[PDB]
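Enquirer: Take this structure, written in structure tokens, and hold onto it; I'll ask about it next.
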Amino acid sequence: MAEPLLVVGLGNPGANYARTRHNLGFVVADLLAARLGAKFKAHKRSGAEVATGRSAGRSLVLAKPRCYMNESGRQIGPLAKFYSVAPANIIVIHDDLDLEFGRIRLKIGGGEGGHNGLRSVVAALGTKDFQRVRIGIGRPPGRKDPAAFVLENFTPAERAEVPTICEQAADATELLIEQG
């Protein structure tokens, strides 16, 4: 209601990572910004980039860290203070190794499922009770290190669905903001 909402898409900066599994949060955040017609801009008191808007009548703050994945929470924490958002009202979109490719789920709390980016947020907010919009990417093949897997692009067949999957994730976030 009155309380602001901080929606954070996780990912790594740089063009080499723009289309990697570990960056779905960035993509989904970009669909959301476009859908609202809001543009991102530097936030110096945090180091991340922000875009503002409305959804379900709710005041919205969309963001993407400008640091690398592991230092992610380091920018989100002070971004929440600047806009005075409670952790519970923080929604973070991320790729999830524990969900099958394209399977989208919602949850406030729980583990990080090996996602290093989620671990820095928890580490930063001092709690795991912030909202998450999980986007399944499936598990890594045995021929590939989990950390390497998330930093590689999607397979040819997966790449074809990624767009529709992110649209569904953006929709999931909007409904989540609507009454989650």
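How was it done? The header gives X-ray crystallography, 2.3 Å.
Any Cβ shown, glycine's included, is placed from N, Cα and C.
Swiss-Prot feature annotations, pasted as is:
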type     : residues            : note
MUTAGEN  : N12 to D            : Does not complement an E.coli temperature-sensitive (ts) mutation
BINDING  : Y17, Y68, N70, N116 : tRNA binding site
MUTAGEN  : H22 to N            : Does not complement an E.coli ts mutation
ACT_SITE : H22                 : active site, proton acceptor
MUTAGEN  : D95 to N            : Does not complement an E.coli ts mutation
MUTAGEN  : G102 to D           : Complements an E.coli ts mutation
MUTAGEN  : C166 to A           : Complements an E.coli ts mutation
Enquirer: How many whole Å apart are the CA atoms of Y68 (tRNA binding site) and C166 (mutagenesis position)?
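Expert: Per the Cα atoms, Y68 (tRNA binding site) and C166 (mutagenesis position) stand 21 Å apart.
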Enquirer: Whole-number Å distance between the CA of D95 (mutagenesis position) and the CA of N116 (tRNA binding site)?
Expert: 11
Enquirer: Cβ-Cβ under 8 Å from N116 (tRNA binding site), same chain, 6 or more residues apart: which ones?
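Expert: Listed in sequence order: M69, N70, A147.
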Enquirer: Quick check: of the mutagenesis positions listed here (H22, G102, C166), which one has the Cα closest to that of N12 (mutagenesis position)?
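Expert: Looking at Cα distances from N12 (mutagenesis position), the smallest one goes to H22.
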Enquirer: Could you give the Cα-Cα distance between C166 (mutagenesis position) and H22 (mutagenesis position), in whole Å?
Expert: 13
Enquirer: Looking only at C-alpha atoms, tell me how far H22 (mutagenesis position) is from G102 (mutagenesis position), rounded to the nearest Å.
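Expert: On Cα coordinates alone, these residues lie 14 Å apart.
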Enquirer: In the structure shown, with every protein chain counted, which of the recorded positions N12, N70 has the densest set of Cβ atoms within 10 angstroms of its Cβ?
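Expert: Of the recorded positions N12, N70, the most buried by Cβ count within 10 Å is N12.
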